[PDB]
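Single-structure report; data block below.
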Amino acid sequence: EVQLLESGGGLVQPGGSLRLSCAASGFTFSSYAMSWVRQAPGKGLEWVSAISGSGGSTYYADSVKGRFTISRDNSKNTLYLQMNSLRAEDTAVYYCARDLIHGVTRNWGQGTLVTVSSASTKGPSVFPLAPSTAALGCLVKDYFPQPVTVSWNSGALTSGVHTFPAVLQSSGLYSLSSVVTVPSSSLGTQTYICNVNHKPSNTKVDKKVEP
Amino acid sequence: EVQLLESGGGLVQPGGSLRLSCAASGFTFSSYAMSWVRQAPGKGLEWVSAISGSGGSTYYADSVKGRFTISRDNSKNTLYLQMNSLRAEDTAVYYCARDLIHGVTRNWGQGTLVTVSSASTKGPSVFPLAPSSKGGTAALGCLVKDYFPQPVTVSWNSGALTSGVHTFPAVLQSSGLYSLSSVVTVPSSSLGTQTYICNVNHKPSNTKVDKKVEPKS
Amino acid sequence: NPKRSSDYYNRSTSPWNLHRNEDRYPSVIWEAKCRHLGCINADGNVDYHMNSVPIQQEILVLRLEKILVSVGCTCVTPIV
Amino acid sequence: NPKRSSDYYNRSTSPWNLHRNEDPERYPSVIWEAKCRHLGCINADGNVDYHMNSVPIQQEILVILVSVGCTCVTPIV
Amino acid sequence: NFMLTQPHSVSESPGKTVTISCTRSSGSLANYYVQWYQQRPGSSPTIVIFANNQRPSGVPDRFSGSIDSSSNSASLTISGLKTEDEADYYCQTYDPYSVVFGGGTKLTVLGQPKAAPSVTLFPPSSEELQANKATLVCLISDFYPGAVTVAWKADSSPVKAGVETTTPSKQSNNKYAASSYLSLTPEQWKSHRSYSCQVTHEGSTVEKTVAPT
Amino acid sequence: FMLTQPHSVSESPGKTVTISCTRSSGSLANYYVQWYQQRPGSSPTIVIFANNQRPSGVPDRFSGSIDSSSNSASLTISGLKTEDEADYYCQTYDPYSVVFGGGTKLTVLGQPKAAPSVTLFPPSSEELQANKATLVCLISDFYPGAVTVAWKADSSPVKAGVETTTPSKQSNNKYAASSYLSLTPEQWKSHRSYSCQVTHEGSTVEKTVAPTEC
């Protein structure tokens, strides 16, 4: 099963430097051209850069020439993008992709968010949303940058789980909520825990929410 | 220049056996598929056999399948054709040829004559054809009579004389033997002074004859 | 065991199979063997306007010995 | 030198060039490293065709990774 | 380099055929393979068609690709259109150096049933109050089509101050989600007897209320 | 499969002639077609390869095409020249067999037709010394290439002992042949003379020899 796992996204200062890593598996990595494609929040897909199987042939979009450098290590099964002199307009989710031939991509990774901003990293605080079926959840307030991870009961709860896309507040910080619809009954039996993780600040909060 | 030099042709009996060679030069030998193509006197071209560069694939026309074997010695730039169980209809000039890909030949050799016949080798007798006494020109020649098989070679004064020379295609007589004639047109005023010698080669019987041709007196 | 690290034998227009060969160091060498006389074309058919040929490499094995093995195949055309 | 044992580097749909790589303290001091001529492959018309790619064939060699020649790959079975 | 132009959107009812076209600005289209991609919201692009018309095992045969030399354009066509086809679609091709994506096309499936939004409101937490902060959380789900108006009430009086509302977003069922936050001081929350979220969709207004305990 | 081409094809200088090659089975368009020229006494030479490819050294007057629907291939010669006279063969293949066509003879029309030079030699002393006698009649530089040879002893026609070659085309496109008459020494000395009569377009040129006498 073809698998591509991007890595090394986070927050960078404008004019700064970042390197991404994609760990490929499920196929003879050395026989494939690879590329990076990006997509700015709410915008279209934009080719970034490509590389031949050997690593001896190199390609870049006009917007990233001389700034970016794509490379690879076939012994370590890894694709790289070296990002120099970053601008606000480099802010995107970056995708790793596998080529059958130059220009023909057959597989995509899950992507990793690059945020080029001058704002400081801020970890969120987590507030429980106490019940009054019944619904309970978490408020993940005042964080920067995106993204955050929420799951329920160490991952064991999936059903009736509804995780709301974040709001951007005028100050420049982010806020989101998760809600779970549970049976009215379970306010003395089941123990509901929300798992809030913010990678960019090394926040990892688990939270019991109760009456 | 690509060059293909075939050898090995000659006279064999029906049922007999014979091996052709083609020494190749001018190109990277083992990267080329090679074929043999044959031609009965006065008739069309006929594909015999083909081989891949590696020698791993081997092809044969239906009329030779099982009797012939093609092969190549790549470390020697040499292509071979083992011919066994030969028949009268196998009588032909055999050409060696370079392929490019299977079935597209780009270069030909100059050929090698294979004669399949129960008739014995016979060297020719060489007779001077004296010039007549009566423009300013006189015709003189050599008659090369009753030989087998083809070919004969004829030159004048060891090759030094080429102008006005005409060697005639041979006639094939009821006997089964060949004859030909070679003639030179020379100035009548040289007949008292210039010696004219024809040199006749018949490599099938390993015979060379040099003959002086004089005016009759 | 070459397949496991390279797809080309299968994705080439002159695809090839690999034969096991044992003995020597290295003890096991894999020889390449073209699947076709033709090359497979833009549709997946065998096209006889070209040929599949082995690419040979002289490798040194084990005193010292140098032998010739087919590394894989290429496609040759009469056109140039 | 391969260049004069074999002709294929020139007549391939994925033709290639060779590069001398000499190393004094190395046996065989001389190795000829192949490099594809094009991104595309030559087609029936004799033109570079980008519906397929020239790719180098890599090999392990006892003395390292070496490019021996190039083949042409398509995106379809 | 070159540009690939495709429409910003196409729309059709279930069962129909839909054609999304993709025009290449310069360079011969048929010199280079064209690929098509599906992106469902919040997800990685998935291939639909590669090399003009090759379909991966796993993609229904309703999707098909073709090229048009003379208009220098390529087309994806989806016969027997279904509500699970709703998504974004990108054409993609290249040249000896660049690879270029189109601007994408949002596909909508018409005649989907109208739906009222589900709303749940939460007061601020005991914890948030201890921090001298208050946030009321209004979560709105399952509405269709994706447009919603939010208004907050301090008792009975409207309030504009301190409202942040997300743009609506598509759920993987094809309906929509939105959230609204109201920031209050601990005194604003406890000053009033009641706070209400009001969510108007198409003309129906659904309204949940919260009050300090 | 087989490859069919016409036996001869005729046209005059400066015009255009086309030689066709028809495949009886399999698809022509799946396998490249080659064209070869062969001049009397020579290896075949390549004219066209892989359908349209012209090697360096061959004039661009020569060109090849294929017609997939008619399953045939054609060789076109434009600006026809005397020097183009020769045999031409198409050739093609399948995954196993290679096949030649039967060959076309290309004739260039309106060529000045000339009469045969004849030279006749008596038997030599040397041959007479070996109890044999041959008269040798050499016929050269005539066009077109049909000739008829009649031998004569005094006035009367000689039946037996005649061997005459088929005319073979020399370089200048004219033709050459020869005729030999075998005699007993006795026959040679019995008659007063012997005659070679070559006939070319009902027009005879005659040659005569006589026993070395005074």
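Chain C is numbered as in Swiss-Prot, which gives 59-81, 84-122, 134-151 for the residues shown.
The header says X-ray crystallography, 2.6 Å.
Heads up, the Cβ atoms here are built off N, Cα and C, so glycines get one too.
Swiss-Prot has this to say about the protein:
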MUTAGEN   C:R69 to A  Impairs binding to IL17RA and IL17RC
MUTAGEN   C:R78 to V  Decreases the affinity for IL17RA by 5-fold
MUTAGEN   C:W90 to V  Has no effect on the affinity for IL17RA
MUTAGEN   C:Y108 to I  Decreases the affinity for IL17RA
MUTAGEN   C:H109 to S  Decreases the affinity for IL17RA
- Distance in angstrom, CA of C:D81 to CA of C:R84, with 2 unmodelled residues intervening: 5
- Message: In this deposited model, 11 residues are missing between C:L122 and C:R134; what is the Cα to Cα distance between those two, in Å, rounded to a whole number?
- Response: 6
- Item | Short-range mutagenesis positions relative to chain A, from C:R69, C:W90, C:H109, with Cβ separation under 8 Å | C:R69
- Query: How many other Cβ atoms sit within 10 Å of the Cβ of C:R78 (mutagenesis position)?
  - Reply: 9
- Note on the structure: Rounding to whole Å, the Cα atoms of C:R78 (mutagenesis position) and C:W90 (mutagenesis position) are apart by 5
- Message: Whole-number answer please: how many Å between the C-alpha atoms of C:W90 (mutagenesis position) and C:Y108 (mutagenesis position)?
- Response: 27
- Message: For the mutagenesis positions C:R69, C:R78, C:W90, C:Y108, C:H109, return the ones with C-beta distance to chain F below 8 angstroms, or 'none'.
- Response: C:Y108, C:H109
- Item | Nearest-integer angstrom distance between the alpha carbons (Cα) of C:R69 (mutagenesis position) and C:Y108 (mutagenesis position) | 18
- Message: If you count other C-beta atoms within 10 angstroms, which of the mutagenesis positions C:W90, C:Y108 is the most crowded?
- Response: C:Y108
- Task: Count the other Cβ atoms sitting within 10 Å of the Cβ of C:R69 (mutagenesis position), across every protein chain shown.
- Result: 23
- Identify, in sequence order, the residues in the chain of C:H109 (mutagenesis position) that are 6 or more apart from it along the sequence and have a CB within less than 8 Å of its CB; answer 'none' if there are none. C:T148, C:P149
- Message: Short of 8 angstroms on C-beta distance to chain D, which of the listed mutagenesis positions (C:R69, C:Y108, C:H109) are there?
- Response: C:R69, C:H109
